[PDB]
Amino acid sequence: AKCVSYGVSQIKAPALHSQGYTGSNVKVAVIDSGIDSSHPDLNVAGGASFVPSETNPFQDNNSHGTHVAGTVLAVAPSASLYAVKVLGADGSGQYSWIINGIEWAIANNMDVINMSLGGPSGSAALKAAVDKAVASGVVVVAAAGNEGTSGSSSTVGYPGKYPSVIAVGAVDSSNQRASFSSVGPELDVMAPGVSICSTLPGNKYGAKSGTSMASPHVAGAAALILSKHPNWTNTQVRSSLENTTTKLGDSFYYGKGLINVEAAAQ
Ligand code: NA
């Protein structure tokens, strides 16, 4: 049959859905390993591939992006997904591919960008791209990273590390931070990211764990909020996600806490 993340109810998405807000008319770019649009449960409105060796963004050889995309839909079932392939089959990609995909999303007027990806080094050009996307009014969300801890050192990866980005950690169904969730002052909010069931290539479903799974729930969140408040800016979307969270533990580990979309949408 099929499945849906427990995370959809954890972040209070069902309340919005029930009120008729499901992400309709919101464009979300899933910057990742592509999206298998063949999946019966996923509809992909457009996209682009920047992986020179994989020209079809609608084909996902890794499964990473399909799963992620499935999560955004789970949270915002009416959203318009854009498959922006910047990661090849082995799950890896050049920072340049990623920038290119970010640029594409700005140029193509995406409302929200989900980046369930990261690397340990910063790039000014990557910073510039995310910063420009935010200045352009796009809500930019990224996985915080799955680097665990290292003392007092920040383990948030890039781009999640840039203040213009909403870096999302992962919690489990009990709201406990996942051992792998990156930490540091740049962590902004948390979302479910352990054993999240989602779509996989080949009319399949499956579970994955990672801040990459947390991220799409917040990207979906933004989408639901935008569908209720089509004129709010990214600033407003972001602040409301951030200010209505359910406080959990300390900021270093949990950011402002878990997202509560119902509250966020006012
Ligand atoms: Na950040």
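Numbering, chain A: per Swiss-Prot, residues 108-178, 188-382 in sequence.
Note that Cβ sites are derived from N, Cα and C of the backbone, with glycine treated the same way.
Copied from Swiss-Prot, the annotated features are:
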- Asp139: active site, charge relay system (ACT_SITE)
- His171: active site, charge relay system (ACT_SITE)
- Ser328: active site, charge relay system (ACT_SITE)
- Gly276, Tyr278, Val281: Ca(2+) 2 binding site (BINDING)
- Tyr128 to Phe: In strain: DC-4 (VARIANT)
Candidates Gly276, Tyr278, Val281 (binding-site residues) - the one closest to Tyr128 (variant position) by CA: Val281
Where the C-beta lies under 6 angstroms from ligand 1, the matching recorded positions among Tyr128, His171, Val281, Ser328: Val281
Residue from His171, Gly276, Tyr278, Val281 whose C-alpha is spatially nearest that of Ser328 (active site, charge relay system), among the recorded positions: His171
C-alpha spacing of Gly276 (Ca(2+) 2 binding site) relative to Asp139 (active site, charge relay system), in angstrom: 14
Protein Cβ atoms within 10 Å of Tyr128 (variant position), excluding its own: 23
Collapsed DSSP category at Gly276 (Ca(2+) 2 binding site): coil
Other same-chain residues whose Cβ falls within 8 Å of the Cβ centroid of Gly276, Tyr278, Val281, the recorded Ca(2+) 2 site, in sequence order: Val246, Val256, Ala258, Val272, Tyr274, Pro275, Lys277, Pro279, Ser280, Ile282, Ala283, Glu302
Conformational class of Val281 (Ca(2+) 2 binding site) under the three-state DSSP mapping: coil
Sequence-distant neighbours of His171 (active site, charge relay system) in its chain (C-beta under 8 A, six or more apart): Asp139, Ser140, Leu203, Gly207, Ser232, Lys324, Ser328
